[PDB]
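Q: Got a structure for you, written out below as structure tokens; questions coming shortly.
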Amino acid sequence: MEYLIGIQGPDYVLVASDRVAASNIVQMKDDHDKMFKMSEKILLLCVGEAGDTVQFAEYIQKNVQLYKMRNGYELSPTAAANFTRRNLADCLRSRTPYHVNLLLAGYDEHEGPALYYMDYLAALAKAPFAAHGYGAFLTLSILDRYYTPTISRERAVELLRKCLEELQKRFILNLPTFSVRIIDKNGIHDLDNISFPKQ
Amino acid sequence: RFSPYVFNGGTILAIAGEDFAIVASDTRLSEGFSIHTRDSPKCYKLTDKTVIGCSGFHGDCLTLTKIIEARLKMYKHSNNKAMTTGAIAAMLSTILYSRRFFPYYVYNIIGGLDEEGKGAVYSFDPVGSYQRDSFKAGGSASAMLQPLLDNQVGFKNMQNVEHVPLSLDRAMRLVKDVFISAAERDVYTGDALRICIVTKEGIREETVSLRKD
Amino acid sequence: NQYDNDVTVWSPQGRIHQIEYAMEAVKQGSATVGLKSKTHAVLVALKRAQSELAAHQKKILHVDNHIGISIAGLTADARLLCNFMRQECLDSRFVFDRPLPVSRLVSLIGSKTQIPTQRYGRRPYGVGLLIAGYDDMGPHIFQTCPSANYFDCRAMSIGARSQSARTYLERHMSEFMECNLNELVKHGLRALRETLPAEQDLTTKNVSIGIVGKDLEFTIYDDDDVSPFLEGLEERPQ
Amino acid sequence: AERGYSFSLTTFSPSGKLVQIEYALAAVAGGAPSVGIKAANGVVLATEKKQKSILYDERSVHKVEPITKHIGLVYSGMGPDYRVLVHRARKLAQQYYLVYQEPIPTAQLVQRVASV
Amino acid sequence: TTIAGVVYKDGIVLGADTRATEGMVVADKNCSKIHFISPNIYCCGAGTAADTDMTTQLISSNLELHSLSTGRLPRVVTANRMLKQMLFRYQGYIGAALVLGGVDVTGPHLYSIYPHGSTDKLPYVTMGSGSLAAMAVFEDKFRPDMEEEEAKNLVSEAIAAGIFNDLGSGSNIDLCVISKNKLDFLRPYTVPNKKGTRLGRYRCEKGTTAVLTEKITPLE
Amino acid sequence: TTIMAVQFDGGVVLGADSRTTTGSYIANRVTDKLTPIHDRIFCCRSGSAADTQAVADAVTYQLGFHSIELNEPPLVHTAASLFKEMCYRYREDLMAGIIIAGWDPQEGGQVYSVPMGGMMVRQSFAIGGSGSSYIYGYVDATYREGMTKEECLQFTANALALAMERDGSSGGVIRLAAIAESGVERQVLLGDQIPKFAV
Amino acid sequence: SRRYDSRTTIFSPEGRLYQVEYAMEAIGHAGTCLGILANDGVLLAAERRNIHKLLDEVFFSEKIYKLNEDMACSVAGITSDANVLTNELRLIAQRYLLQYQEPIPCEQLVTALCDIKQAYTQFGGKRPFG
Amino acid sequence: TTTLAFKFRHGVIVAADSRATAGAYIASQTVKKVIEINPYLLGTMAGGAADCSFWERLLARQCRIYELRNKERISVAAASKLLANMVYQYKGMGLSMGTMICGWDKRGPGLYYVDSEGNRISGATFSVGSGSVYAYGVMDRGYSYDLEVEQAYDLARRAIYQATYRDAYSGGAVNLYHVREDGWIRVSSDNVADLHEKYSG
Amino acid sequence: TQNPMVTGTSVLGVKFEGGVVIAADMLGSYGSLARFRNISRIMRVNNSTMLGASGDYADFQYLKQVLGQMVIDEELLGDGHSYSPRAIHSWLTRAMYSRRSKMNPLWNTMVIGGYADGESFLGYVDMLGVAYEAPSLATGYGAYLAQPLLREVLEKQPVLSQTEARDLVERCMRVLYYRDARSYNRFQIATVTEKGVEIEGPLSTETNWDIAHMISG
Amino acid sequence: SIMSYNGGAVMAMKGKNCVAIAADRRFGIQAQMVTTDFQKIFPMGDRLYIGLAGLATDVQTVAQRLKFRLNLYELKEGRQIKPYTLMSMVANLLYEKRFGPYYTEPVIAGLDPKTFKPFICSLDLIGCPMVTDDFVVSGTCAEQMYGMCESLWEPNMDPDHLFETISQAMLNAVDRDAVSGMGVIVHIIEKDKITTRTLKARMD
């Protein structure tokens, strides 16, 4: 399985995923991006079942962009986070269950940054930092060690290098690169890809 | 508990000449280990230049014949012509695919003259896919018959030979042989044999006798 | 005048206006004759053109391999009742492996055109049929109306100026039983030639013949298949 | 058989009135007199019973019905329309009592009967 | 659960225990197993606790609505059909098992209703886990027609054999006496056993345990 | 359980036994399995106790409605055909051995067997239930065409008495019912009135 | 049938909707009801249209409904119709709360009602909400 | 069943074997594997034969409706997202369908891979089918973005030839296709027996 | 119908010159127990067709209502048509075939012999919608016991006489009664000629057990 | 079951004019702990708390779909909800999903707005009401807390003794369960005020 990780600073949210789309033993793609801008200040990282993520990201992204245009003022992250959970919980008991795992990271103007965690059962819960996939087990220990509530964007990428350098050493999957983004009061800026030279 | 199929044997075969289309099948309809009846052609004339051969589960042959033989008329009233072979082959594919989640169990060999006036044969699987071929056998002895046509009609794995087209005389005597040789080794082929020749003058039917064992 | 806006109202006199009217839609249609023998039934129809540069609308519609019809009324309604019959005769091949016998086909048209003359705000089908079929009782003709009645005939005509034909057919109804095939069609044409104005005649570009027999699945003749029947035809002098 | 009409028969007039309700209030004012008096520990609902011979059995019908252990009705106007509302009320009360296991408050019952 | 019923000359005596278990752990030590249907038709429920509660209330409402309309007492027959045909339309996934007694304008009746919709009209019934223990005590000491006080004594003494000799049954015995003129719904009626008293004070006070936050919030 | 119906000239003689097993515990030891469907048509319910009760009620509902619309005493063959329609439509859910037999004002006494499948067939004497197995000989040797009402009420007693000694799901009291043009003469055999064959 | 149809959802020759226009005049008879905005809150004033010596008051207000925790509204016109619209509002505003888990924005609550008031004037052939 | 497709500077190369089996038995050795959707989209066909023929053909109907309404050819990007949604409604019904939409767009050459399981990923190299693993190897050692159009025809043959040679459910003729900017051109139809005598010596 | 309950066994049929002749034993068996000793597994469909059912007896009675009412409905019109044997036979194919697509089949096998237009006709219908005409038939366990004797004779000469057939079918019932566990002693012969459909009542079969003394010696 | 998949504890306890409801805080996906603070106690008006333990999804649906019925009842009617009804109201909501149930088991603590009578109760995952006067528990450590409270309780306690008891009763029952712990919060409700203290538990 793949790999997401978010770290909620005191004025920004730092999210990173891997960039692999594997089917069988081979990697089809290596620049495959899992972030879905839902607004100016809301990222929804999906992952999990092959088909469900792409359907269930388009479906949320297209009701959050509706809601911005009908009214005029984009959703909060607290709103959008509960809006996802609802949809994902109502498809839990029907013909077609969306087996996805999510991270919704966003930065509100009045309530600051927020980073939400979604089990595929649709159990929402705010956190200060979370991870998905099997790589979760290796890095959630490294975040606990070094993560404090006040931590500058510089020290955070340095903390995220440790987590993604662990995965290189102990983990058994290939995961060469990681897209990194960061949300704050200005919007979504892409940082440089943490990458690992195997050439 | 209940099994909605049974395998009723039957072997179907078809060669596309250059102005003629053979479609030839045994008639033995058998279930299990009994022989239900000895005559029951697997060949139904559709148009004036199109035979179709169903073989497999005989409950579905009957349905799939009456369905095609209806959507054949239905087409004629709306378009005021008869269908070409090239069309029936496409149409039959959709019908078959319509039941993709409880499929027909019918191997279909359509043979007739398309527009130019040439032999054409189309091979279907159960769920409805088809290419155009120059000869296909199907059914039970499909694995007996397919290599003796690759050789005589396809000249495959030979060298230093002619390639003069397939004669209407060498075909029929070819068919009659390969069926006499599948009736020795396969237990679902026997009793009789309808050869349908389809020239531009209509459709003849020739009956030959196989071994009743 | 208030009893004319629905099939649903009766009139004090004991009729229904909306059903009477519908039948005027039939008398606007183009003349057509049907007679039988004891081996053949024939539909002879006088097509019509609405311009000089224009073809003629088809009066004879092929139904099955032993049933023809000849419409007269709204054509959009005639192809709504033709698709339903085509569908009734593909239901019989497919279940009983036989041709649907005509008497039991005209009884389904009868059950389906009855319905909308008794429901609110639906109309009657504005088309009259002549049904030439041949099964295990020899030949038949059947006239259908928008009222939903029908009749077994020995030789009927509908459409415009059809009355002129009905008399010609009623003086010769004795001779029909003994005709060969080509002699019958002559009668039909000579009857259909009494429905025209006196100034013009039957040509090959506005006559349509439909023949069904004991050994002959229902066919249709147009243009130059009609010439072997106009040639040889008597002259009609005034 | 039928489908049913779909278009309301109560319609606004140029006045700004719903003429049908205005008339149905005049039927109300033809009906048998009924008085109501809240006390300070009880409510009294009294009504002029209907009869016009000595043949009627004045105990086979009731213009004072019980809706619940703690509710009552009388009415003024058409007698058939009263047996319909008494019967939709008694069911409202039973859906309410089936979900909260509690007798339906009287403010509630009137607010629902009214919406029928 | 053991529930039991008996017909004596005047009316009915329905007996229930009061222990209701969620598995092998006693969840409730007082559990009303005797449900009011109408003013003259009480009903005992064994089997799935959550099924009888919502089955009986549903009948009670179709039956207190059916009493206003006739304007007289509802019959025990009517509760016996509604229960029977509601349970049979759920093919037996509603796991209620009922003892529907009541005194009529036609004598007292008593019914068993089983999950699948089988109804049996007897003069004394037992349902539930220990039921068989009960049915032993009836099959020994039942006489048709007996005093008002022989029935109360008999039915408690049957719930008693249920209680001591079966698990899932225990604590108080509830009786219900229905008669054509009274209705003595007793709860309890016997305390066959009660837990003893603690031998010390094992609790403490004044800051036993640590805190980390204290937020006080006043109201009006 | 064992049920039995015999046909003599005036009418019919039904016979059942009372015992509803539920495994090896007996639930009700005095059950009434001779259910009146009308005034002179009885059914004998066997097989699943809850299924038959539903069906019986449903046929009474239709049959009584049906006799008032004709103003005629319904036929036995009618109340048969209604069990037939019922048990055949729902031959998946149910499992109901019925034995309709009654006296008709225009065909005599009749007995119709309706076994598990929803078949229907008229019979001189029928016999059903789980203990019926054990008395097909005794009932095939001892029955002779033509009897009196007093040779039948003793015949079924003997039959159902054998079927209770051997079957485990039969016991208790015997209930007979003679149905004639006269009326219905229900009686109960218990204790010593039950014939005995011990040896 | 067609004779007894009012045709309440159909244009005038002039370019109006007569039923919606009459419904206005029915509102010109209800009790006066005014509202004033401030910087430090906002207030509704309405006059009791029905007053009498026997009439009682049981409810905090006879014209002000609470639609939410944060919103109230006052009605004017046909009182019967007002018991319907105020019940859909409450249900709308909870259905908003059940998704986004916030209190519903002021503007949206209104438009969401005005889709229901507007539907009735355009198809179905019911009389509009007055 | 081995199809491969790789996007380079002068367009897209679609390559396909053609042996199609019915078990251990070989049904036909000529089954077209590349589907002429339009004259400017190529599909492939690598899961079930029925299923890729039926849906790709149904896509061709959609993309010819789309053409008439909007008055502009449909994007390759767009025609892959249309084929994803049709098939995502049968998720878990048991289809197989490994298709690749290739074409030329307003944003240049593009190439998508659509699956039965709801995958829709553009890329630059793909292989789908029984042999796909054998192709990725030989293809990824000789692949560049910048090739000449004569080297790329050879690389594709060589990479299908090497897949049929190891794999059992691969063989027959090697069909080769070239999506150029105006429309695709059927490059050649070779045979594995003839490519065996060109590459051995 | 997932499981058959009461079930008859085997139906012989054989053509001859101017008629067809059906046989079938009168036993309906419910497991091993031979439970309903006098059921009729011959139906008369109008006056030129007949119908022998093997298989689940309750499902056979459910055709007997449908065919009944479906035949009455042709004779009400009295328009001079009927249902041929060739038709009634088709119509049952569709009957089974459709019940076989709801995964809810009629569990009968059926021989439907008739005589119309100087021509005999003898169809067969499986619970799967298999169907076909032959000159001899045998459903169930007669497919392996009577079939070879009926087919041995129709190789020699394909024509039979009214006297050759009714002897040939009374000599194949003897084979079932010996070697089939669900057969009975009383069977019915039904015949169509152009005089109609004549159904002979219960006929016995005389068997010899002369080989019951050769088991030792 | 699958109510173990997340774990959870709740516990109510009657005083003599007060009631205290206590819960653990730990949202964990099997063994792996995700977040240390995940509320299982919700306000349902004042002096009325519903505690939902079990499957963390339904914990959140049932507190949202129960707020939607409650609010739509405190508006439509002016009264404020009674603690006996909030039991019957949440019984019906579970039983509405009879087949394919929710996987929570409500615990309701609270005082009667019109007096201050204390009132607690639990429910089964299908919606059976169980009114007690001692204490009610639900969770995966149910059997741990039954034993612990049966001998640590008194028939009458003041607001200071209650919070002593339930505290030292939760800490020891939830520490003997794998998938619970890591922070206990306790509301305790008087007529006057609602005090809410968090206990210092073992973060392992």
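Shown for chain H, in order and in Swiss-Prot numbering: 60-260.
For all residues, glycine too, the Cβ spot is worked out from N, Cα and C.
Heads up, here are the entries from Swiss-Prot:
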| type | residues | note |
| --- | --- | --- |
| ACT_SITE | H:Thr60 | active site, nucleophile |
| MUTAGEN | H:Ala108 to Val | Displays high resistance to the bortezomib, a proteasome inhibitor of the chymotrypsin-like activity |
| MUTAGEN | H:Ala108 to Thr | Displays resistance to the bortezomib, a proteasome inhibitor of the chymotrypsin-like activity. Displays high resistance to the bortezomib, a proteasome inhibitor of the chymotrypsin-like activity; when associated with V-109 |
| BINDING | H:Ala108 | bortezomib binding site |
| MUTAGEN | H:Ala109 to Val | Displays high resistance to the bortezomib, a proteasome inhibitor of the chymotrypsin-like activity; when associated with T-108 |
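What does the local environment look like for each feature on the list?
A: Using a 10 Å Cβ-Cβ cutoff, H:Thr60 (active site, nucleophile) registers 26 neighbours.
Every protein chain shown contributes to the tally, and the Cβ of H:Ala108 (mutagenesis position) ends up with 23 other Cβ atoms within 10 Å.
Under DSSP, H:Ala108 (mutagenesis position) is assigned to a helix (H, G or I) in the three-state scheme.
Remark: H:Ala109 (mutagenesis position) has no non-local neighbours by Cβ distance under 8 Å and separation of at least 6 in sequence.
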Q: Round to a whole number and give the Cα-to-Cα distance in Å for the pair H:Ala108 (mutagenesis position) and H:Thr60 (active site, nucleophile).
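A: H:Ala108 (mutagenesis position) and H:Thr60 (active site, nucleophile) have their Cα atoms 10 Å apart.
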Q: Can you see whether DSSP assigns H:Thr60 (active site, nucleophile) to helix, strand or coil?
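A: Where H:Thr60 (active site, nucleophile) sits, the three-state DSSP reduction gives coil.
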Q: Using Cβ atoms only, which of the recorded positions H:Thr60, H:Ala108, H:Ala109 are under 8 Å from chain B?
A: H:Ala108, H:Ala109
